[PDB]
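Notes to accompany the following structure.
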Amino acid sequence: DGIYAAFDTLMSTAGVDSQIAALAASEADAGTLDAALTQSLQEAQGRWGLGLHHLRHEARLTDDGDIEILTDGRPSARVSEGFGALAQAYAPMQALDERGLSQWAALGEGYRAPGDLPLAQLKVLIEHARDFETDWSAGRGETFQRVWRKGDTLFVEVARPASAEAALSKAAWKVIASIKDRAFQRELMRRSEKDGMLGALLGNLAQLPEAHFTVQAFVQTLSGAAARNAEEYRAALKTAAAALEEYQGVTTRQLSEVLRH
Amino acid sequence: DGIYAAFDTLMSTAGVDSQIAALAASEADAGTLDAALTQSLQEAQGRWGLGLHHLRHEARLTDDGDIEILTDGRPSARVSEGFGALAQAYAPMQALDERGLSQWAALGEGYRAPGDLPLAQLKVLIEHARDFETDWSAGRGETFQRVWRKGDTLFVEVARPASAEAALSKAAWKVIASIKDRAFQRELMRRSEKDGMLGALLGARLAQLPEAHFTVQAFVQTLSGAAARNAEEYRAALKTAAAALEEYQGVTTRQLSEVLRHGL
């Protein structure tokens, strides 16, 4: 239904198939739906790239038929408010450097190992340290990555910073190149010289979550004895990168089919 | 295809239709050609944004059928050495700040008035001073601008510095769009997501490319006689030259494009 379908819509900009409207239609119970909405919000958060791993993200159902999104137990926003408001709630919590990567430690304030360590030193932290966290390191294909352990869990992030407007602007690259009417094409090209590619194309998205959230990162997790295993980290690092290029590819494509429709 | 077409190709890079190949073939008179090379060469220098207004530019025919490019009467390059050769002959002579603007005065060493002068004060200079020169200021449209007078001629320069790389990039986009075979278009568009754009378009086939070394970065409007001492003639001069610079940028981008479609 309305709120459920909208939440769903938001999760999709992070490649999360939360299926919530169907769960609600299944006559699922309040706590079940809450668990499901919260679980999906956490996945999305790890792919949105906001750099907020240190906050706890919950989402709950309201008696007035809303969904209330929360971060560290404080009410941040309600789905019924629109996604741009969800954006504007997150913003002052964030801290991007000029590379658009999060300046926060996932573990909260403290020491961070450098991102460029030798596998031998990294292998020792994995095996024999409790909690640890490294900084960003430049990887294959303009991507960035960092590793950190919290409790029984190892986290691998692989990121490729690209704003929502960036994501839209690469979608306008493909929509213009695809156009079968060379008159409208050349006209949009001149108007693209003068207002960028997206503005030219626009001449309602504000309401679409694609305007405020896009896929920017992928987090891969290990648990138990895997989270103390150096072969398991390197598999997981490769996994997360493939995943990242996948979901960024899907979302570029689905966002193109939107920019036309 | 001959040294005249070589010179004609080099002049197209500033959007100067020299018509040298057609003159050389016409029934015109002896010596009219050297004059034409120099006339066409000086105009080209106004648009290249090299910052060499203080030097004198000449082009002549040599004894062995070549075209010699001169600076202050000294042999700087030969057209037959290609255009890159001309680029590095100019290089030791240049002096660009961080933005792409010449640090040389157009009038040689001497006092330069501020570039951010008030219009009432720039006017006095335009109505009553003899020779003068301002520094670069910014203008409208992410442009820059300065103005000098040498003699009876006012010189209004508007500039939008660009690397010949980005200009080649902008011409690649225009071409990969006009592409007819939608399959190869999507192939190029995907490589362009990976290997860059002008990268992936060159990859289907440049230092020989004239536009690889020279680009329209600026334009100099000129006033003479009575207009040259007229402050409203000056403010209009500035709008003309920004419009010019957009035009010749557009002409030279459409040219470089039609060049990139050959060899696909």
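The numbering of chain A matches Swiss-Prot: 27-229, 238-295, in order.
Per the header of the entry, the method used was X-ray crystallography, 2.8 Å.
Cβ coordinates come from backbone N, Cα and C, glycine included.
A mutagenesis experiment is reported in Swiss-Prot for this position, A:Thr88 to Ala, and the note states: Strong decrease in phosphorylation. Lack of phosphorylation; when associated with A-128 and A-160. Quoting Swiss-Prot on the mutagenesis of A:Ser128 to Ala: Slight decrease in phosphorylation. Lack of phosphorylation; when associated with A-88 and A-160. Swiss-Prot documents A:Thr160 to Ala as a published mutagenesis change and attaches the note Slight decrease in phosphorylation. Lack of phosphorylation; when associated with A-88 and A-128. For the mutagenesis result A:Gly165 to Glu, the note given in Swiss-Prot is In KH311; loss of radiation resistance and DNA-binding ability.
Taking the features listed in Swiss-Prot, we show where each one sits on the structure.
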| residue | record | Cβ contacts under 8 Å, 6 or more apart |
| --- | --- | --- |
| A:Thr88 | mutagenesis position | A:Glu94, A:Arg104 |
| A:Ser128 | mutagenesis position | A:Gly75, A:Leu76, A:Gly77, A:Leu78, A:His79, A:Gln120, A:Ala121, A:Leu122 |
| A:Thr160 | mutagenesis position | A:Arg138, A:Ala139, A:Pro140, A:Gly141, A:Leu143, A:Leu148, A:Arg172, A:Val173, A:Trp174 |
| A:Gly165 | mutagenesis position | A:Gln171, A:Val184, A:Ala275 |
